[PDB]
Amino acid sequence: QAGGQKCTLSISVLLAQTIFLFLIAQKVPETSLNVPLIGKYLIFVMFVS
Amino acid sequence: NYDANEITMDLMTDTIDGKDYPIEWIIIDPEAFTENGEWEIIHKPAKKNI
Amino acid sequence: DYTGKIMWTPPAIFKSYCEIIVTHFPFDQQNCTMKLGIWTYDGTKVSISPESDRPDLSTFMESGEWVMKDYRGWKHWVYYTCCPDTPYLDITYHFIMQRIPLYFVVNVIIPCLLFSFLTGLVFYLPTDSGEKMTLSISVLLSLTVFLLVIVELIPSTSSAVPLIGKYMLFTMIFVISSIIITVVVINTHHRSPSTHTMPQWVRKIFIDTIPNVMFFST
Amino acid sequence: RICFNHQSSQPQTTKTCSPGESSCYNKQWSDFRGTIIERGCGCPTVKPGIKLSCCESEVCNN
Ligand SMILES: *[C@@H]1O[C@H](CO)[C@@H](O[C@@H]2O[C@H](CO)[C@@H](O[C@@H]3O[C@H](CO[C@H]4O[C@H](CO[C@H]5O[C@H](CO)[C@@H](O)[C@H](O)[C@@H]5O[C@H]5O[C@H](CO)[C@@H](O)[C@H](O)[C@@H]5O)[C@@H](O)[C@H](O[C@H]5O[C@H](CO)[C@@H](O)[C@H](O)[C@@H]5O)[C@@H]4O)[C@@H](O)[C@H](O[C@H]4O[C@H](CO)[C@@H](O)[C@H](O)[C@@H]4O[C@H]4O[C@H](CO)[C@@H](O)[C@H](O)[C@@H]4O)[C@@H]3O)[C@H](O)[C@H]2NC(C)=O)[C@H](O)[C@H]1NC(C)=O
């Protein structure tokens, strides 16, 4: 109902994951042969969110 | 390395039809020039200053 | 050798200038050249000739970001009007390189897809709950914070708009249009009869036509 | 159809244009060393700063 903030909480967790994308973006190698494990896990959690 | 009484700087000259003119600009080959991704040249003068 | 034949093979780091086309980035193909010649001599004093038609890539270390498609070298003769029979020579090697588009698919494209799907979800959320603007504007905030990753990763050149940038900007206007239309839906919902009377066209189209036309519904 | 193709001030030479080609061109530009003159079949496009002429007659690109 109005006041539970179910969307608030879920979309704010998505926003936090979007900040962790920039943080990881600054660290991962820039080759293109395989996808790193950290970036694979980020894609997973953002799809679950 | 030398003063103006010993070395004189000038601009180079060309010839069109027996006449001389000074080269008052930067030279750019129009065929071998790849333009910059952010900057286009508008003017490119040259000057001897005293 | 005892006949006077000389073979010299020195190493070098070549930094070459290359016209880079970014129209199709990150799925772009580049043609990059290395132009070589004798600097102070003309073709009547020192002549050059390529050793083979194609560059030597027998000991080439695989890249990780680029794939070598083709490579070839060409020799040129150039004459000037001032000197009728003096040629100027140069060998030009070219390399056609295709980019491997995975780093940029996983780091810039998939998030944009996700944000577009979310931008569409907002229209199934009822206005009775007070969270339509929260949802819409939070999607927009996430996209604005992703802009920081786009600006960190994409090339900041102004030769053309890349394809990845066209997609980023399509997503931006898609989100903003969703937000505007959400504000018009919310305004149409809290509309007080005391001040606004429903017109005949609205009561005809949105009560007696579409409801019936709508099939996939309950 | 028949066009000159020699470079700059080289001994005159000719070529035969491909079936259908009604044009003929003369491209001139200068660099640090001097003036280059290119001639051939067709009416091509050219980067800005280069002189270009096109002619639909016969051996008229000299
Ligand atoms: C990626 O980017 C790359 C870089 O941008 C790009 O590379 C380019 O690729 C193309 C091919 O796709 C290249 O084009 C080829 O270039 C060859 C070399 O051209 C130069 O040399 C010519 C020959 O010069 C000798 O012969 C003349 C007489 O014929 C004399 O006048 C000369 O003085 C010279 O004589 C000397 O040698 C003689 C024999 O060796 C000897 O007898 C003599 O005594 C003396 O020692 C020049 O003619 C030529 O100059 C022309 O072109 C320039 C512009 O480049 C003009 O400004 C000039 O005014 C002049 O017109 C060059 O200096 C060419 O040989 C080759 O031409 C042949 O194929 C084309 C195909 O279109 C024909 O039109 C042409 O008639 C030729 O026909 C050939 O047909 C078949 C083979 O196909 C064969 O049977 C026939 O006999 C003949 O050989 C061609 O144009 C281009 O050079 C590359 N540019 C570079 C490297 O910068 C690459 O494509 C890109 N990749 C992509 C996009 O995929």
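We number chain D the same way Swiss-Prot does; the residues here are 22-83, in that order.
Backbone N, Cα and C atoms are what each Cβ position is placed from, and that goes for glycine too.
Per Swiss-Prot, the features are:
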MUTAGEN   D:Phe25 to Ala  1.2-fold decrease in potency of inhibition of Torpedo marmorata acetylcholine receptor
MUTAGEN   D:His27 to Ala  6-fold decrease in potency of inhibition of Torpedo marmorata acetylcholine receptor
MUTAGEN   D:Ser29 to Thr  780-fold decrease in potency of inhibition of Torpedo marmorata acetylcholine receptor
MUTAGEN   D:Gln31 to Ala  210-fold decrease in potency of inhibition of Torpedo marmorata acetylcholine receptor
MUTAGEN   D:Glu42 to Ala  No change in potency of inhibition of Torpedo marmorata acetylcholine receptor
MUTAGEN   D:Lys48 to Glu  175-fold decrease in potency of inhibition of Torpedo marmorata acetylcholine receptor
MUTAGEN   D:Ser51 to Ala  No change in potency of inhibition of Torpedo marmorata acetylcholine receptor
MUTAGEN   D:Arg54 to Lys  25-fold decrease in potency of inhibition of Torpedo marmorata acetylcholine receptor
MUTAGEN   D:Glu59 to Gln  1.4-fold increase in potency of inhibition of Torpedo marmorata acetylcholine receptor
MUTAGEN   D:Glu59 to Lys  7.8-fold decrease in potency of inhibition of Torpedo marmorata acetylcholine receptor
MUTAGEN   D:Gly70 to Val  2.4-fold decrease in potency of inhibition of Torpedo marmorata acetylcholine receptor
MUTAGEN   D:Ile71 to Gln  2.3-fold decrease in potency of inhibition of Torpedo marmorata acetylcholine receptor
MUTAGEN   D:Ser74 to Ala  2-fold decrease in potency of inhibition of Torpedo marmorata acetylcholine receptor
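In the three-state DSSP assignment, the secondary structure recorded for D:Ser51 (mutagenesis position) is strand. With a cut-off of 6 Å between Cβ and the nearest atom of ligand 1, the mutagenesis positions D:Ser29, D:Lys48, D:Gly70, D:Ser74 reduce to an empty set. Sorted by the number of other CB atoms within 10 A, the mutagenesis positions D:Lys48, D:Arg54 start with D:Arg54, the lowest. Geometry remark: D:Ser51 (mutagenesis position) versus D:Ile71 (mutagenesis position), CA distance 8 Å. Chain C has a C-beta under 8 angstroms from the C-beta of D:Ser29, D:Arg54, taken from the mutagenesis positions D:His27, D:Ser29, D:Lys48, D:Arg54, D:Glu59, D:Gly70.
Put simply, of the mutagenesis positions D:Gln31, D:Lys48, D:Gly70, D:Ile71, the one whose Cα is nearest the Cα of D:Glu42 (mutagenesis position) is D:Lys48. Comparing C-alpha positions, D:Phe25 (mutagenesis position) sits nearest to D:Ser74 among the mutagenesis positions D:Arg54, D:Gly70, D:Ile71, D:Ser74. In terms of Cα spacing, the mutagenesis positions D:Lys48, D:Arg54, D:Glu59, D:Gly70, D:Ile71, D:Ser74 that come within 10 Å of D:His27 (mutagenesis position) are D:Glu59. Checking each of the mutagenesis positions (D:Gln31, D:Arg54, D:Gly70) against D:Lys48 (mutagenesis position), the C-alpha distance stays within 10 Å for none of them.
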